[PDB]
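K.L.:
Submitted below is the structure of interest, expressed as structure tokens.
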Amino acid sequence: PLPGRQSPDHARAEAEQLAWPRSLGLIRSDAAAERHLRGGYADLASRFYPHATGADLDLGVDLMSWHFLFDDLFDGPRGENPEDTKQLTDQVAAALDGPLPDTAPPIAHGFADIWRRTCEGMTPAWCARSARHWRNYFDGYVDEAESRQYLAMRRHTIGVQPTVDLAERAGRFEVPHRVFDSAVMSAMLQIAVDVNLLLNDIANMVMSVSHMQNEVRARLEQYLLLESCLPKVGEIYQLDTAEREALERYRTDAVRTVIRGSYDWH
């Protein structure tokens, strides 16, 4: 029961989506470019971030471009052994701690360019928290290669939280940090991850399909219950007028869009 939304600048972002991964060496052949265009990644970004246009939306497109290019590196033998996965994830995650050496693989220089644009203009505490989400994301790939109630691993490697984080950056706002840590928002974000998790496996948790549709419906029904608590949650944390509007922006442009945007994309 969430409205479908798409950025009014989706046509420009989709037409120009190939320029960034090509100039960073992520896409090297015309065949790989066409394989990228078939993913509809700029289309997905325009639905995750309908509130973003121009360069803000381009950053969202690049994040979607990078995530699926990065996830593709573990389809082969590397994603089968944990030591081989961590060797690559450590090189990429190193961009959170400082500049990368020029010898780093292009997929790492791509992440560094995204993270540079992501943190710029946000509070230092927001970048630190977003950096922790990235490390959970990279650690998730190591934990899944080790394995080669599955939510514990997929809840980090699905990449929903870094996707939600960029909705704040693309929207040039920050949810009040003490509300982000709240038990209510934590439960809302958990539903957003679980819903993206189940819709992805249906489009592996199947191990039936009617049970997941009820689980998605039950979680989305509980999500609306949690949304109604937000007026009282705002008073509990004594939000002023700006913080209250930022929380509302987080509810509609970050959490709701990551739930609805992936369903419409599928």
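For chain A, we keep the numbers from Swiss-Prot: what you see runs 10-157, 168-222, 235-238, 251-309, in order.
When the header is checked for method, it gives X-ray crystallography, 2.3 Å.
In case you wondered, yes, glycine gets a Cβ from its N, Cα and C as well.
Checked Swiss-Prot, it gives:
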MUTAGEN   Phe77 to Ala  Loss of activity
MUTAGEN   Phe77 to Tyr  20-fold decrease in activity and catalytic efficiency
MUTAGEN   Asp80 to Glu  150-fold decrease in activity. 20-fold increase in Km for FPP
BINDING   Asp80, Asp84  Mg(2+) 2 binding site
BINDING   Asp80, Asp84  Mg(2+) 1 binding site
MUTAGEN   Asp81 to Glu  50-fold decrease in activity. 9-fold increase in Km for FPP
MUTAGEN   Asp84 to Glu  2.5-fold increase in activity. 7-fold increase in Km for FPP
MUTAGEN   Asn219 to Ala  Loss of activity
MUTAGEN   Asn219 to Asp  60-fold decrease in activity. 55-fold increase in Km for FPP
MUTAGEN   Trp308 to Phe  4-fold decrease in activity. 2-fold decrease in catalytic efficiency
MUTAGEN   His309 to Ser  3-fold decrease in activity
MUTAGEN   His309 to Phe  17-fold decrease in activity. 5-fold increase in Km for FPP
MUTAGEN   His309 to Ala  3-fold decrease in activity
K.L.:
If you draw a 10 Å sphere around the Cβ of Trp308 (mutagenesis position), how many other Cβ atoms fall inside it, taking every protein chain shown into account?
P.N.:
18
K.L.:
Take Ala222 and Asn235, the residues on either side of 12 unmodelled positions, and give their C-alpha distance in whole angstrom.
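P.N.:
In this entry the gap's Cα endpoints measure 11 Å apart.
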K.L.:
State the count of C-beta atoms found within 10 angstroms of the C-beta of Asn219 (mutagenesis position), not counting that atom itself.
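P.N.:
Looking across every protein chain shown, the total is 15.
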K.L.:
Write out the long-range same-chain contacts of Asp81 (mutagenesis position), meaning residues 6 or more apart in sequence whose Cβ is under 8 Å from its Cβ.
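P.N.:
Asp81 (mutagenesis position) has no long-range Cβ partners.
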K.L.:
On a count of neighbouring CB atoms within 10 A, which of the mutagenesis positions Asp80, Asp84 is highest?
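P.N.:
Top count of Cβ atoms within 10 Å goes to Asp80.
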K.L.:
Looking only at C-alpha atoms, tell me how far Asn219 (mutagenesis position) is from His309 (mutagenesis position), rounded to the nearest Å.
P.N.:
8
K.L.:
I need the nearest neighbour of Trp308 (mutagenesis position) among the mutagenesis positions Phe77, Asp80, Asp84, using C-alpha distances.
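P.N.:
Spatially nearest to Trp308 (mutagenesis position) by Cα position is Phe77.
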K.L.:
Using DSSP and collapsing to three states, where does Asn219 (mutagenesis position) fall: helix, strand or coil?
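P.N.:
In the DSSP reduction, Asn219 (mutagenesis position) maps to helix.
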K.L.:
Of all the mutagenesis positions here, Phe77, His309, which one's CB has the most other CB atoms within 10 A?
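P.N.:
Answer by Cβ density within 10 Å: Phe77.
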K.L.:
Per DSSP, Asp84 (mutagenesis position) is which: helix, strand or coil?
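P.N.:
SS state of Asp84 (mutagenesis position) = coil.
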K.L.:
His309 (mutagenesis position): which of the mutagenesis positions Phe77, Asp80, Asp84 is the nearest Cα neighbour?
P.N.:
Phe77
K.L.:
Just the number: how many Å between the Cα atoms of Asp84 (mutagenesis position) and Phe77 (mutagenesis position)?
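P.N.:
Here the two Cα atoms are 11 Å apart.
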K.L.:
Determine the straight-line distance, in Å, between the Cα atoms of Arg157 and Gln168, where 10 intervening residues lack coordinates; round to a whole number.
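P.N.:
Logged value, Cα of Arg157 to Cα of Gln168: 16 Å.
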